[PDB]
Protein chains: 2
Amino acid sequence: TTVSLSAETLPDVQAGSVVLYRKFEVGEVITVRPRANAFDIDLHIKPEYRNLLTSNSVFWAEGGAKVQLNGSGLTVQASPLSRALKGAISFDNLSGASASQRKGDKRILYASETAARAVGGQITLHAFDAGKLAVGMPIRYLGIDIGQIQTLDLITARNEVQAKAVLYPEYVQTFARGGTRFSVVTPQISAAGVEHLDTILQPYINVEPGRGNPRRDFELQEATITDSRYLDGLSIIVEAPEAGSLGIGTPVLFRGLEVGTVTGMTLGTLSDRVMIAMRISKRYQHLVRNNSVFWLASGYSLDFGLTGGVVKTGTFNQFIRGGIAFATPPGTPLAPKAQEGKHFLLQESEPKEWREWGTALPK
Amino acid sequence: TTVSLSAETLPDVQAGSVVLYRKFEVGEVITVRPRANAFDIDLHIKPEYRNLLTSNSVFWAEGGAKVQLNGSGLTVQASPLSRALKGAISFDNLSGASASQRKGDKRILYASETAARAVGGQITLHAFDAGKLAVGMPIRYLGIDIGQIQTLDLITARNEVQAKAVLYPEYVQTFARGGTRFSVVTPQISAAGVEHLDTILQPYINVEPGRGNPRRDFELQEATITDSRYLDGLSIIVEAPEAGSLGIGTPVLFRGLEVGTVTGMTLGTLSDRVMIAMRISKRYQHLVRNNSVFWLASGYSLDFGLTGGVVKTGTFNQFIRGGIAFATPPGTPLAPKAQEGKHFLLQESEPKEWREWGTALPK
């Protein structure tokens, strides 16, 4: 016996199994020494490698012939029978696993490789409905996998679901800094068209980063659409009497070109006006001014003629998601740029002069 | 022979098979001693572990090479040939299985692990149509698996299907308390858009908890939509001359913001008015008052113009699901909050002044 182990549950571990290292075989498991409360596992490694063995090492266990799918994959490694018959143990060093050996007496055998990387990077979410969440669900940023949900805990004292997820140690300091918005993505089949196609197969969690204190306690927000494409933009609040056909994902239009989208919809402080939160992209941030009137351009408007009736149908997005359109009135002194927070007043009718304005906006 | 067993049916059990413990091998099956009415099974376990063996232990049997799907899984454990050739027996302790040994002479070998957890947590449902139910169908609360249907019994004396399901021993006391609404979920493809996408693959049973006496005899209600998202809300009843385009899932609108949904539709006590049951969310509970007139806002309404016609088309939800909208008339003494049960009278026309009301509702 060269290095011992401890664990609470031993589903896979079988005596006589082979010790792996980077999916390569060195060492041997010899003894499962049982206890009533917490079982003990003993390992043999060679006398040269135990000098190479570091106190910053973690041991993770896996067992059985695993065919992994992982999209379009089936391959099984060059494997001995000792994994095929008995539950194996692999190991590797990492940087900051010294704290797991400072606490307790001996090392712990993690149930898989995922729980072996769950030191320091483990965060906790709070969701009202775990109908979209799943164990093994990846947390993605810009479509790059930076984390994974590993468990789901239901609480009936406070009726909500605590999902504890992990982050990889490169991104544990960059993310989880407070003001971080975790949001699931999901397919939508409704009056609003769908943009997410892969989420029918495998849903993930989009994330917005933030800056501040390392909180590591988060709330899962609703399924948001604006956050993924239109980011780090100029946030504009517009007040309206009605909602109308507006919604999350409704485009903001300038001469028919989509310059931004609506982030969210909320009642006002006093319940007389709804506020519609939108973001304009950085390339189009300079377009809005302090004198930039909005108007609701939602759905089809056509004029009847008595002698003869001229009609036109664009089949545009504002039928499905009724957009807000704007233009700047002409002024030879130009009003300054819009601030990070500014309240606009929506006009109910489209002002007729908007074709003939022609306000020069440079850069 | 150290511990004996009894069972009625013996599909999997083969003499010579290995005894498992937390998917780890200790002990050995030795003898299948047959009888005409109820067969007897005999087990060998080691003299140290039989002292460790507790009267609160259950034995469950499983047999054969099971490649399980479980979503995206196929993994087969590190297994001996003794399971691969012969039907094995595993065991574990639990808290309250002493009652199974109080009754009868000896322990019973359950047919699988699921029936071994079916002590005390076994409830009974009564459904009119088992077209949606299935054996092995999970019962979920907030998307957390808290139970499983294990059998289906047709009765032709009373034409209905008794489905007997189990609950895990943590949630047997928190749930099954009377006033508990079990409802299946199912995909819908109709005039109303679908919100449930996973139910095409695997349907489950949503459940609302209640408080009272431990009934453990329940009625399976119809497929409800309002219950999952809008819960613990202010229940409001509105009376209308006709149904119209109303239905379960119809949104309640305040300045076009969805504040709540319709729970169900029911004929009145006297058949002159239908009552439309709605719930308002807790965050929006304070919006309604004792003077809050409703109106039916369903489908597309447009005005014709003779010289020229102005038209607008939202393609909003209320064409698909015709919503009820409200606003509060101005009063310098404010009427109190709506009670847990209060009957409103629906107005057929949209009252024109509603934009110019501007009633200040605090908090």
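Using the numbering of Swiss-Prot, the residues shown for chain B are 515-877, in order.
Header lists the method as electron microscopy, 3.6 Å.
Heads up, the Cβ atoms here are built off N, Cα and C, so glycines get one too.
Here the residue is the original one, but Swiss-Prot notes a mutagenesis experiment at this spot, B:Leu595 to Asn: Loss of activity. Neighbour list (B:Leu595 (mutagenesis position), Cβ cut-off 8 Å, at least 6 residues apart, same chain): empty.
For the mutagenesis experiment B:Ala598 to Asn, the note given by Swiss-Prot reads: Loss of activity. Long-range Cβ proximity for B:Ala598 (mutagenesis position), meaning a same-chain Cβ under 8 A and a gap of 6 or more residues, is found for B:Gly578, B:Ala579.
Secondary structure at B:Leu599 (mutagenesis position), taken from DSSP and collapsed to helix, strand or coil, is helix. A 10 Å cutoff on Cβ-Cβ distances gives B:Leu599 (mutagenesis position) a total of 15 other Cβ atoms nearby, all chains included. According to Swiss-Prot, the mutagenesis experiment B:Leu599 to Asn carries this note: Loss of activity.
The local packing around B:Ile703 (mutagenesis position), expressed as other Cβ atoms within 10 Å of its Cβ over all shown chains, amounts to 9. Secondary structure at B:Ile703 (mutagenesis position), taken from DSSP and collapsed to helix, strand or coil, is coil. In Swiss-Prot, the entry for mutagenesis B:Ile703 to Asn states: Does not affect function. The structure shown retains the original residue.
For B:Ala705 to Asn, Swiss-Prot lists a mutagenesis experiment annotated as follows: Does not affect function.
While the structure shown retains the original residue, Swiss-Prot records the mutagenesis experiment B:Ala706 to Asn with this note: Does not affect function. If you draw a 10 Å sphere around the CB of B:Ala706 (mutagenesis position), it holds 14 other CB atoms from the protein chains shown.
For B:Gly707 to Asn, Swiss-Prot lists a mutagenesis experiment annotated as follows: Partially affects function. Packing around B:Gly707 (mutagenesis position) is summarised by its Cβ count: 15 other Cβ atoms lie within 10 angstroms of its Cβ, all protein chains included.
Rounded to a whole number, the C-alpha distance linking B:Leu599 (mutagenesis position) with B:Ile703 (mutagenesis position) is 47 angstrom. Counting only residues at least six positions away in the same chain, the Cβ atoms of B:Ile834 sit under 8 Å from the Cβ of B:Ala705 (mutagenesis position). Among the mutagenesis positions B:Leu595, B:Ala598, B:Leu599, B:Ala705, B:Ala706, B:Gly707, the ones with a Cβ under 8 Å from a Cβ of chain A are B:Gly707.
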